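**Q** Got a structure here, written out as structure tokens. Questions coming.
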Amino acid sequence: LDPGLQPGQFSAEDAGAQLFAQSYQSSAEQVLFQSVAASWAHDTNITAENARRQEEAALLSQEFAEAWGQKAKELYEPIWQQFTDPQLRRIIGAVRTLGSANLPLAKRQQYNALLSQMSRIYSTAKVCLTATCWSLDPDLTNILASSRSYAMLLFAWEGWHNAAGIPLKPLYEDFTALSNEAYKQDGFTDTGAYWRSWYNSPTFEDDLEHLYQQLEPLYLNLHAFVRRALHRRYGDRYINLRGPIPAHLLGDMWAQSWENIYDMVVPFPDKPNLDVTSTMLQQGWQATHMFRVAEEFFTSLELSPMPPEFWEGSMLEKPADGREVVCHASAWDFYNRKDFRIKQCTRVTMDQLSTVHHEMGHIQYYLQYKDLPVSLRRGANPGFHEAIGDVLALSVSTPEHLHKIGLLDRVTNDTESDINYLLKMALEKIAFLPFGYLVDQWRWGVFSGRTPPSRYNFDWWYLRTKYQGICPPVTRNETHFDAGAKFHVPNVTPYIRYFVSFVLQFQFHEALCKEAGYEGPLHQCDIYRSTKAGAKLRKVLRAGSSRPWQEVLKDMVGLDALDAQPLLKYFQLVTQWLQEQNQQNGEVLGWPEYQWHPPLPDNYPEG
Ligand SMILES: *[C@@H]1O[C@H](CO[C@@H]2O[C@@H](C)[C@@H](O)[C@@H](O)[C@@H]2O)[C@@H](O[C@@H]2O[C@H](CO)[C@@H](O[C@@H]3O[C@H](CO)[C@@H](O)[C@H](O)[C@@H]3O)[C@H](O)[C@H]2NC(C)=O)[C@H](O)[C@H]1NC(C)=O
Ligand SMILES: *[C@@H]1O[C@H](CO)[C@@H](O[C@@H]2O[C@H](CO)[C@@H](O)[C@H](O)[C@H]2NC(C)=O)[C@H](O)[C@H]1NC(C)=O
Ligand SMILES: *[C@@H]1O[C@H](CO[C@@H]2O[C@@H](C)[C@@H](O)[C@@H](O)[C@@H]2O)[C@@H](O)[C@H](O)[C@H]1NC(C)=O
Ligand SMILES: [Cl-]
Ligand SMILES: [Zn+2]
């Protein structure tokens, strides 16, 4: 480690800690910067040489983290939590958790290579037929969204899960062991315990479970209604009205968001078409327009535009020069207070317009907290960070807002139109809840050792069936590693943040709508051009992780905890309607034929 980046001496106390943090701050931006830059260079241009560079950057960050980490424990370990500066306790607390820097050098290098190899396998996996092969984004994504051929959907789903998952398994095993080894030396029972610790809530798992109990009935009713809609198309051979839904028929590779099957489930087809995808295509929207339209929503609230550096640096379309890139949409803080970028393989659809807003929310958080100490440039918790963009997208998706921006010609305010909208939103927001909840239940079990490698897939499918009421459309065994075919697993990104976000965003939406002086039904609120709403959101964004999330939440919404009531209020009309409709249709809620799997198509896969 360069002498300029090494820690000096400091008194064994608060006053020494404060100069220690400022000295860290000075060195850390360079170290954070070089790490992020090397990761950017790799993820926008996946090559062996860019991986080597990213690994060397990662070693340097570990060197840095070890030096500054061990210094913190030399001086403070027996006394550190009693500092009177709460921001400084947070800075120190982060600094003294070494993580992968606890590993001896040989194991660090092993750990870094595993992350690099897992990333490459996920983002370069292909399904081949012929010499021609399909990538996840856009080819397989488009098949899952637009094919209504059972066999074609099956080919794409099976191909992807087999291509990505199978080779990932042995690496994921080794990564899990090393990660646990690392975090155990910080005093955590396992890596999952460290990940949950970010919410600073001793009742976190019980609180999540209590939220899910309130939300599950909404999901079961949506599920049953959608299952009926699918049965009407695919027939009795491939849909069991008392069984789990085949996991490939819901519009999405992970069955995590169901908005692509909206045309099959829309209650009142004769009302205005609320999926504006076909209008975006007819009007010739491109990625550029989508990012500018999203930006202009943020500036309408008197939040910040995207700086020149964002526009010059960002990757907003998949490269047409054939390069391998990480297509999974992401938002980048380079930790130099100037460079902020999005990397998205943007496609021209309504849900991608929502995703643009999501990623731009991350960026806005970065812009607003850029002058805080680098350890406090985080969301109040990770769920806050995931919620910001989704909150704006809630306003954007309203038929009134879509009309304002030229995407929906007809205006209507009737009960049928409200049901259509709320159903469309339920396919996006309610359908996700079980998946948002289950992914880290799986991963927490892997980290704790409750789920060894011998049960990776068995336990994944247990949770997929238990929560989502889906089944794999072909047989799986423990050679398959279906968890690994979801980005966040091989890319080691925690998932419970998204469950938290999906509840939180309705709390935020309710609070901002009220601050805006809106007095109508919550699901028709649009905060566009509300400078008052913008000011309230800005307070949250400027806090970063400087204060406990419970206090930030309380200032924003009047409550110091996650609460499902705003979400339930938003959806109330369609919750009631789906319940009535399922009862009238004689549906079974749930999937009591839990063992059921669909048969193979007659000629699969030669067709
Ligand atoms: C779509 O239509 C709804 C329903 O409007 C109501 O019912 C219709 C059939 C007609 O009879 C309307 O005349 C009637 O308002 C609109 O929702 C309603 O919005 C109004 C105006 O913001 C709300 O009234 C306010 O209520 C608060 C107290 O909650 C008062 O302090 C205010 O002074 C004001 O009177 C009304 O509560 C609300 N009703 C419901 C059931 O939510 C909605 O605004 C409209 N949407 C659009 C986009 O036009
Ligand atoms: C993709 O990454 C490779 C490196 O792995 C880049 O190729 C290098 O380009 C730089 C100029 O920026 C030269 O100094 C090197 O001689 C090149 N190395 C090799 C091995 O060819 C390439 O420029 C990157 N592509 C893009 C579009 O940025
Ligand atoms: C796991 O499954 C692998 C391939 O899938 C199988 O092939 C299709 C045609 C059906 O037979 C389906 O039921 C199977 O899933 C096998 O190559 C492999 O032997 C199995 N793995 C182990 C460890 O036994
Ligand atoms: Cl998280
Ligand atoms: Zn995100």
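Quick note: numbers on chain A are straight from Swiss-Prot, i.e. 30-158, 162-639, in order.
According to its header, this structure was worked out by X-ray crystallography, 1.6 Å.
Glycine is no exception: its Cβ is also placed from the backbone N, Cα and C atoms.
As annotated in Swiss-Prot:
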BINDING   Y231, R529  chloride 1 binding site
BINDING   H390, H394, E418  Zn(2+) 1 binding site
MUTAGEN   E391 to D  Abolished peptidase activity, leading to increased levels of amyloid-beta; when associated with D-989
ACT_SITE  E391  active site, proton acceptor 1
MUTAGEN   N445 to D  In Ndom123456 mutant; abolished dipeptidyl carboxypeptidase activity; when associated with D-318 and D-445. In Ndom1234569 mutant; does not affect dipeptidyl carboxypeptidase activity; when associated with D-318
MUTAGEN   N509 to D  In Ndom123456 mutant; abolished dipeptidyl carboxypeptidase activity; when associated with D-318 and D-445
ACT_SITE  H520  active site, proton donor 1
MUTAGEN   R529 to Q  Abolished dependence to chloride, leading to reduced peptidyl dipeptidase activity
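For the listed features, I'd like the structural context: burial, neighbours, distances.
**A** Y231 (chloride 1 binding site) counts 21 other C-beta atoms within 10 Å of its own C-beta, drawing on all protein chains shown.
Following the DSSP three-state reduction, the secondary structure of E418 (Zn(2+) 1 binding site) is helix. Sequence-distant contacts of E418 (Zn(2+) 1 binding site), defined by Cβ-Cβ distance under 8 angstroms and a gap of at least six in the same chain, are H390, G411, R529, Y530, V532, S533.
Listed in sequence order, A361, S362, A363, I374, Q376, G421 are the same-chain residues six or more apart from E391 (mutagenesis position) with CB atoms under 8 A from its CB.
Secondary structure at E391 (mutagenesis position), as computed by DSSP, is helix.
Using a 10 Å Cβ-Cβ cutoff, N445 (mutagenesis position) registers 11 neighbours.
Take the CB of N509 (mutagenesis position) and look out to 10 A: across all protein chains shown you find 7 other CB atoms. In three-state terms derived from DSSP, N509 (mutagenesis position) belongs to neither a helical nor a strand segment and is classed as coil.
Reduced to three states, the DSSP call for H520 (active site, proton donor 1) is coil.
The Cβ of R529 (mutagenesis position) has 24 other Cβ atoms within 10 Å, all protein chains considered. Taken residue by residue with DSSP, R529 (mutagenesis position) is part of a helix.
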**Q** Identify all same-chain residues not among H390, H394, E418 whose C-beta atom falls within 8 angstroms of the centroid of the Zn(2+) 1 site's C-beta atoms; report them in sequence order.
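**A** The answer, listed by sequence position, is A363, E391, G393, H417, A419, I420, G421, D422, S533.
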**Q** Run through the Cβ atoms and count how many others sit within 10 Å of the one on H390 (Zn(2+) 1 binding site).
**A** 24
**Q** Given that 3 residues are missing from the model between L158 and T162, what is the Cα-Cα distance between those two, in Å?
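**A** Across the gap, the Cα atoms of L158 and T162 sit 6 Å apart.
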**Q** Relative to ligand 3, which of the recorded positions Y231, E418, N445, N509 have a Cβ found under 6 Å from one of its atoms?
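**A** Cβ < 6 Å from ligand 3, in sequence order: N509.
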**Q** Indicate the candidate from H394, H520 with the smallest number of other Cβ atoms within 10 Å of its Cβ, considering only these recorded positions.
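**A** Sparsest of the recorded positions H394, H520 by Cβ contacts within 10 Å: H520.
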**Q** Between the Cα atoms of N509 (mutagenesis position) and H520 (active site, proton donor 1), what distance do you get, rounded to the nearest Å?
**A** 22
**Q** Among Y231, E391, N445, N509, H520, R529, the recorded positions in the record, which have a C-beta under 6 A from ligand 1?
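**A** Once distances to ligand 1 are taken from each Cβ, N445 fall under 6 Å.
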